[PDB]
6 protein chains.
Amino acid sequence: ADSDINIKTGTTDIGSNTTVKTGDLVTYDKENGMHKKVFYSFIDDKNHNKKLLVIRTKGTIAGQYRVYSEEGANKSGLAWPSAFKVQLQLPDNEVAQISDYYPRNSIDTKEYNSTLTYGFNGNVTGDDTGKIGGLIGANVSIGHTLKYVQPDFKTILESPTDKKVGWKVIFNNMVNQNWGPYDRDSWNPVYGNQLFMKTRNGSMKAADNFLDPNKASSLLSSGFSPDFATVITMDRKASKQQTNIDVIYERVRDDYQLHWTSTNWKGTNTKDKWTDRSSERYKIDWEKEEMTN
Amino acid sequence: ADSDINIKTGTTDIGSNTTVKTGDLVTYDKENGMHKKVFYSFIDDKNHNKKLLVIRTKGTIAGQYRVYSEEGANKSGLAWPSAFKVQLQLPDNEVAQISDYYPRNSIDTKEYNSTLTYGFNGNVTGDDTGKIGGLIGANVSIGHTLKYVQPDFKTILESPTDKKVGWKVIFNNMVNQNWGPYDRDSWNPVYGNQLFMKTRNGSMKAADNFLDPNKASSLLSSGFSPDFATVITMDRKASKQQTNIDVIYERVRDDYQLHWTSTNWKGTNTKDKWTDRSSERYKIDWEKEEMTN
Amino acid sequence: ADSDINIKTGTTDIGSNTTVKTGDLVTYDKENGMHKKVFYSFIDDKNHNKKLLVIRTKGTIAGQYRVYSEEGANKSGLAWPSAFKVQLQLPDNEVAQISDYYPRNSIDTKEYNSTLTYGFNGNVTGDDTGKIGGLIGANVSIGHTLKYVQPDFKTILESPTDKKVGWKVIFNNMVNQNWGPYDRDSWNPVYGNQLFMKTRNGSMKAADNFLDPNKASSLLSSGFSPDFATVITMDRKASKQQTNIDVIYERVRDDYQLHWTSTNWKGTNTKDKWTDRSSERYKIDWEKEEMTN
Amino acid sequence: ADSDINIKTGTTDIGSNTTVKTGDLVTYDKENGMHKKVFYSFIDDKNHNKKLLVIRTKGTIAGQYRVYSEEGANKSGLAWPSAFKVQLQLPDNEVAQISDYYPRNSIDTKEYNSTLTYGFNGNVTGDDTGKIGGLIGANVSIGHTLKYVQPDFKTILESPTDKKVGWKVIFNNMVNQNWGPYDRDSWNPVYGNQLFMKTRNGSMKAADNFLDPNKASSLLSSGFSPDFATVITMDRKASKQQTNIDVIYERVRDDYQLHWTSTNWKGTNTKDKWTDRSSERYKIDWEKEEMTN
Amino acid sequence: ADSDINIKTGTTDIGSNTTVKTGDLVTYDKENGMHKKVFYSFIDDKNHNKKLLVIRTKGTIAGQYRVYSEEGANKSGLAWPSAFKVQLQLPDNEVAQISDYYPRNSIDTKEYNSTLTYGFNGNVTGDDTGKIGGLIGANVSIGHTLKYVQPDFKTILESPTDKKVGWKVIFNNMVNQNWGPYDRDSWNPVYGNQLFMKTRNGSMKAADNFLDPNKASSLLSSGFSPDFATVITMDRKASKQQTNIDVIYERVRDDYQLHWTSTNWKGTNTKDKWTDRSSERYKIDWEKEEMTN
Amino acid sequence: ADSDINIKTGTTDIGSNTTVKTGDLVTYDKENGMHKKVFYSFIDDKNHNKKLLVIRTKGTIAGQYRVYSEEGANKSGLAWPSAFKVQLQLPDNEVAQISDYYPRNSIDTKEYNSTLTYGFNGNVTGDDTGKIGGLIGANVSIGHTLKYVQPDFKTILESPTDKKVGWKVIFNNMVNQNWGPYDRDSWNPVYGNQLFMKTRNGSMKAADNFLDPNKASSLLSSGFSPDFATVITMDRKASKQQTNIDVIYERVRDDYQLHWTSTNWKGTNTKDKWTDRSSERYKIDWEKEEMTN
């Protein structure tokens, strides 16, 4: 922080004494079930060596957790979102550049506990017959405990370049009715992958043995709302003051299937079975300070 | 945050040097037990590319937890709110668009604990006869603990489009007199679903064996107060500067029944038995900057 | 929050560039032991579509926990506050409306912990006679822990309408000398309800066997201080610009009786035996922006 | 809060564009060991319906924990503060009224954990004689844990009227050298009440067997410093613009006695043995806006 | 803090009444997978004894966790980032000096817990044959628990001089599917270093037996984004007002190899096998207050 | 704080309406590996009875943890920083005085927990021969737990005078691969002091058996960055308005040696084996408000 280096708070930030031009652009992709919104802000601070554009990609990508197939009461399939992505890319010929972005990747942590216990104990015995007994023992124990928090989804900043940046919100693991957590690779010899399995031996239709979406991560059904920021810089002398930027909103879906063996249910998961991509091109005019699509 | 990208805090927010027009609209639906309030704000920021309207849907939907039937001292039913909903919808022909909303869906988390412990122990015994003995053992144990916080109700942002947005506050699970928690699917072979069961073997009227509402989630009886925000954007060049919007408040009720078998109480829950829907149309005038109903 | 939707903080609030008229009105009802105070504020923000009145109901309702009944050395009774209530009501011939209120009902939560532990263990034996023994075992353990905070009293917003609103602060449960907690329905076949029982079999007069008030929630004796806000809106064009509003402070008391069985004390609690109601009518003059009683 | 009802923070608070007159009045009561200070503030806000006075009662009431009597090396008495009080009272003929006060009584809370554990274990034995044995067992256990914080003293707002208000800071319980906590009613058949007993059977004089004040709550000896605020309102049109008010600081002392039984020390505590009361009359002049004594 | 020494907060910070010149410089090194960004700020505060330049090094260094070698189907190697580094260096003939930097090294802590427990117990036995038995035992145990928080990566400020400063974000340890944590030296006689081993006995090829990056620290694959600040001071009287400075971004990679023994997988880790170094020269003009590359 | 004594926050702080002159002074001692920086601020507040100078000693003292000697494969030595110091001293004849400093010594705390548990248990047995047996036992246990945080290094303010002040950051204790913590006096009869011992029985060279610096406190190798502040006051009437002040940066190193006993490694630590001192004289001119070196 500025105070850490003996400088007045906010002394180095961009934007003072500048008229900022903002805008909102909304597009709804019916086919892909994606409400896409860009909130932009042009900051041409004359004390900064370049023009700036802050692009905030928001909106909501529906989860679309749903039973898609049904082949009798012994087999059914469920499509669920294993990943949500938002990406922005400047064509290779553009002179404007990706300068910053937020959020980024944070270093995870965990707690480790070590415990050493020593003990001693005596013991005197007897009986209505007169026999007296003795007992002397000792003991040592060593325990280790690992503790860490696990989000249902992890938010990751994909490796950016000066032309592209993106985020992927990926399924990590999830609790299924107080059990697990389970993930895309969970496997049990008898039940297979129980990720979204409602009952283990239930006698209903396969299409009715999937976990209630209300009892699972809300992102799986109702969806995920992006809230990422990208900063693009542009030289005021750049010969071409118009820039195209392509934005992708994506949903990757896995295929979770249930089938009745003959004594119980067994689940299987197939990764990245489907990918729903919605692409949009935005035109940035650095002179008029407007963004359109 | 702005500070994260070296920009002066608040530099990109809308609303500066702008006269904001606000309003309050209250309607009480006696039949559906719903106090509905709209607090709106027109922000026509000339440095922003579009006109803006923030609609806050507040007020409160009565829970209406109550015994509705009694077929003898051994039978009785209780209606309760399993879900509260608020939805805003723009007729498809409108040029105005839903641009943002709050709250949104957050990523849930869980704590994982893993413990590994091993130890050794010595022992020496004897009797008042001179006999000497000894014991030597070792042991290992692996434990896993899952910790998770579960609210009585979950607040979910339903998948929005640029014409419709909504929230549903759904019953998740609840503690019943220090036991459980129980949910809509809880099932015990002897007592069935004990969600709102006061006593297991009580010898009183069935209509008197339902949990005291004061000992259950206050939303079930007294109700839930929505506090949602919806932002609508409008092109300043739009030929028609009037927009219609329907706002719907809803209550979904389950049917919880108790019956005496012969030796104890057994409860059953029927999902979404009743739906109370209260819709209202508002007129948005972007030129006069007022909302009416 | 405004920042969540990219709007300058406070841009949407009411009251700027407005002269606010405030007032304080105090009434003490001796018979009912209630210090009733209304702190009001008229906000006529011309950029808002309606005049506003914020009525804050404060003061304090004495608890009045007291051993009021003594029927010999084996019987005595204690009157105590099971509920405190504050309600505001606009007559049916009024055009003004209840628009908002605070506090409201919050969604309660609880923590759930699931633990699975398994282990193995060896063992060898030997005596001074050559005998050698062996032992091998295993074990599995599944545990569940429910954790949740329980306030002595719960603050509830009763289902409001556009004409009436109210709150009730109700007794939840309480710790009695490191035991319990107990509530209005606690029952033990030997001691009955031990809610306010000092000793289980002490040899003193019944009137002297109730918990010291200093060892119980202070709201029970000294009392509860309301701090509720109600906002009333009024159209500036309504013919009548005067509004009557009735404010009611109430205390509901239970009867906790103790009696000597022959070997120990036994308590019984009678719900809502008394209701102390204190009502007062106030006159609201929207033109003079004055509230009087 | 104001933000919860969509109003700019501070919009309804009193005091703007007003010249506030303040003052300090100090009195030391040597006989009762009480440093009494009144810090007052007159706020005659013309946009408020009445004149206002905030009286803050501070200072410090010495604890005075001390051995007062000594009858041989077998008996001694210790006087200690079980309660500190501060009260303000307007004579009944005054038109001024008590309007608000702070702090007030807050709702206490407790944590209640419930745990259910199921266990299964096998076992196989054997000896150097070829004998083979087995062992199968199951188990279940239910546990409950109560957790809550206990302050050494409780700060309570006594039930106020429009003429009188006061607070009592009362002794709750206290840890004695890692044992207890003990309170005024603690009793052990052998040692009686061990609240301030240094040793259970030390060979010193009774007068030397009381807990070191440094190892007990500092309020018991060095004292308690009140920090209470009282708000008084006054009609601007009242014919008599002078008001009298009495302020009382009080200390209630218990009698803790120790005596050698012949084999061990035994303690006894007598409640409210002494009361040290210090009253003082102040004159409030609402026109000169000054308080005097 | 300034308040700790009775000085008005911020009184000693630099920057007031000064026009600050800022800039952004972005470079993408395709070969080394590094997005490099410099955000600079010239602060020539005339009340400060020297010219000042704050250089913030940001951007992102891709992790590049990837299978690089595959000698058959039973042996493969994975290259992963064991360290990310950022360094700035002024040629030794420069008069400008490194003055401050952030972050720096913080003192780590850990919790220590010591428990001493002792107990006594009795036991009276009997049987149908009339035989009566007894048992009196005692025990004493001493436990020690160490609680420590361990980040996946540590952020370290390397020892700076007035000409060079650098930071290193080094791999610390990491959890592998609930096990471990493992580090660069982890070793098991049977499986070797299991750091990124997916399965212990899987029959897949070596290249398919590495931990899925989504289940490992995100810095390993997607990468790390530096956010370091360096302060350079310059004498205003210096004859040469131009300064060269080199900024180096680096990634050090380890080589984790897996090979099938014949019965299970075994891993080995080779430290600092590869180093990816990306350096760039910048020119600082203290008079024009600009940085260029 | 000011608010605690009813005074406007910041009312008594120094610096308002004053032009503060600041400066940076950097010196790098190559031989001692110390980057020394002084950031000063002259505050001549005319409403304060003296001129003030706030001297902030920052920079960084390299740790320099390193293997310095290797005499055979069975013997090697390691030098490590057991203490870092920064001291400021005004010559005996100076009229200026040290007035304040930060940080200072804080009172440490620890948590103490005491538990008392008792219980009963039954046990009815039986066999095929018809033998029916039983068992009744009792048990009581008392345990106490000590909990407290232990920083790797403690930061201590050395006893100041009006002429000198200083801080010492001393090694406290440290975890070695989840064992310990160990300190300068740790001693095991078999391994001696294992503070920085990598392995207990490893077969590599002694010089290779020291803990990886990345697995130890970062201050040991990369170093410690002082962030201390001292305030010097000066009478404006003092005859000599020039003041000399001497500043010392110091590192005290211990000698940790490892030797092979022929069966295992054994460590030894010698305290304060070496001391590295860097001294600098600064000239303070109170009239020109400049500090130089």
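Note that chain F carries Swiss-Prot numbering, so the residues on display, from first to last, are 27-319.
Heads up, header says this was done by X-ray crystallography, 1.9 Å.
Here the Cβ of each residue, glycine as well, is placed from N, Cα and C on the backbone.
Noted in Swiss-Prot for the protein shown:
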MUTAGEN   F:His61 to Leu  No hemolytic activity, reduced oligomerization, not toxic in mice, no effect on ADAM10 binding
MUTAGEN   F:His61 to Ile, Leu, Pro, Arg, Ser or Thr  No oligomerization nor hemolytic activity, wild-type target cell-binding
MUTAGEN   F:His74 to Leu  7% of normal hemolytic activity, reduced toxicity in mice
MUTAGEN   F:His74 to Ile, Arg or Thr  No oligomerization, altered hemolysis, near wild-type target cell binding
MUTAGEN   F:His170 to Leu  16% of normal hemolytic activity
MUTAGEN   F:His170 to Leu, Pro or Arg  Decreased hemolysis, wild-type oligomerization and target cell binding
MUTAGEN   F:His285 to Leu  46% of normal hemolytic activity, slowly toxic in mice
MUTAGEN   F:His285 to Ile, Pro, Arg or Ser  Nearly wild-type oligomerization, hemolysis and target cell binding
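Location within the structure of each feature annotated in Swiss-Prot.
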residue  : record               : DSSP class
F:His61  : mutagenesis position : strand
F:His74  : mutagenesis position : coil
F:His170 : mutagenesis position : strand
F:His285 : mutagenesis position : strand
Practice problem: Express the distance between the Cα positions of F:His61 (mutagenesis position) and F:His74 (mutagenesis position) as a whole number of Å. | Solution: 34
Quiz item: Sorted by position, what residues of the same chain at least six away from F:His285 (mutagenesis position) have a C-beta under 8 A from it?
Solution: F:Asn100, F:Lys101, F:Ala232, F:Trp291, F:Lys292, F:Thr294
Self-check item: For the mutagenesis positions F:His61, F:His74, F:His170, the one whose C-beta sees the most other C-beta atoms within 10 angstroms
Solution: F:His61
Quiz item: Which of the mutagenesis positions F:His61, F:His74, F:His285 have a Cβ lying under 8 Å from any Cβ of chain D?
Solution: none
Quiz prompt | Cα-Cα distance linking F:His74 (mutagenesis position) and F:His170 (mutagenesis position), given in Å to the nearest integer | solution = 53
Practice problem: Check each of the mutagenesis positions F:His61, F:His74, F:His285 and report back the ones whose Cβ is under 8 Å from some Cβ of chain E. | Solution: F:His61
